[PDB]
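Read the structure below first, then the notes.
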Amino acid sequence: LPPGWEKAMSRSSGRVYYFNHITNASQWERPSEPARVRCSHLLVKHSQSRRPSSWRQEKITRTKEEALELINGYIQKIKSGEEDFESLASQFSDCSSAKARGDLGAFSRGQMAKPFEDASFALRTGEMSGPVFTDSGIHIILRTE
Ligand SMILES: Cc1[nH]c(-c2cccc(Cl)c2)nc1C(=O)O
């Protein structure tokens, strides 16, 4: 199985699934290193972010755990096809990258916060992370190239 990926048992269903401890991705389907990758992300900041401020809201008051709830909801809507990643990022990301549908451009190792970087580099093109925690807040990351 590729980097980060492990088999787990579903506690609701009893079926095996796969989890990635690097990107916090999880899926039923069995899965599945570049010098640069290109990603977009959606950031939900909280009261404990390094700067609890954004273009959406001057003073970010939500708790870390309320932020995780928002992230989980967005992942649901992306996975169900109810909303697409780009649209939720444009509307709801606390990163200024929201204005470019969450697109950050290409980057190499040594540039991003390590949890983000490691998540980005362990995704394959087209793959989406689960909740990824950094000092900025909580991200969902989409590897586009
Ligand atoms: C507004 C913003 N974006 C990011 C960011 C953007 C891309 C990757 C990572 Cl790790 C963090 N941090 C912030 C912040 O204000 O802390």
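Chain A uses Swiss-Prot numbers throughout; the residues present, in order, are 7-38, 51-163.
This deposition comes from X-ray crystallography, 1.9 Å.
Cβ atoms here come from the backbone N, Cα and C positions, even for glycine.
For the published mutagenesis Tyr23 to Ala, Swiss-Prot gives the following note: Reduced affinity for KIF20B. Under its mutagenesis entries, Swiss-Prot includes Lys63 to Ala with the note: Loss of peptidyl-prolyl cis/trans isomerase activity. No effect on the interaction with IRAK3/IRAK-M. Abolishes IL33-mediated increase of IRAK3/IRAK-M protein levels. Quoted from Swiss-Prot, the note on the mutagenesis of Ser71 to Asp or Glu is: Loss of peptidyl-prolyl cis/trans isomerase activity, nuclear localization and cellular function. Among the sequence features in Swiss-Prot, the mutagenesis site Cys113 to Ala is noted as follows: Loss of peptidyl-prolyl cis/trans isomerase activity; decrease in DNA repair of double-strand breaks by homologous recombination slightly less efficient than that observed with wild-type protein. No effect on RBBP8/CtIP.
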- Item | Cα separation of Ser38 and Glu51 (whole Å), the pair that brackets 12 residues absent from the deposited model | 14
- Taking just the CA atoms, what is the gap between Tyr23 (mutagenesis position) and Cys113 (mutagenesis position) in Å? 32
- Other C-beta atoms that fall within 10 angstroms of the C-beta of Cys113 (mutagenesis position): 22
- Task: Among the mutagenesis positions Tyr23, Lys63, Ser71, point out the residue whose Cβ has the most other Cβ atoms within 10 Å, with all shown protein chains included in the count.
- Result: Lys63
- Express the distance between the Cα positions of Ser71 (mutagenesis position) and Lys63 (mutagenesis position) as a whole number of Å. 8
- Taking the Cα atoms as reference points, how far is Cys113 (mutagenesis position) from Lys63 (mutagenesis position) in Å? 9
- Query: Which mutagenesis positions of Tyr23, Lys63, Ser71, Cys113 contact ligand 1 in the sense of C-beta under 6 Å?
  - Reply: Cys113
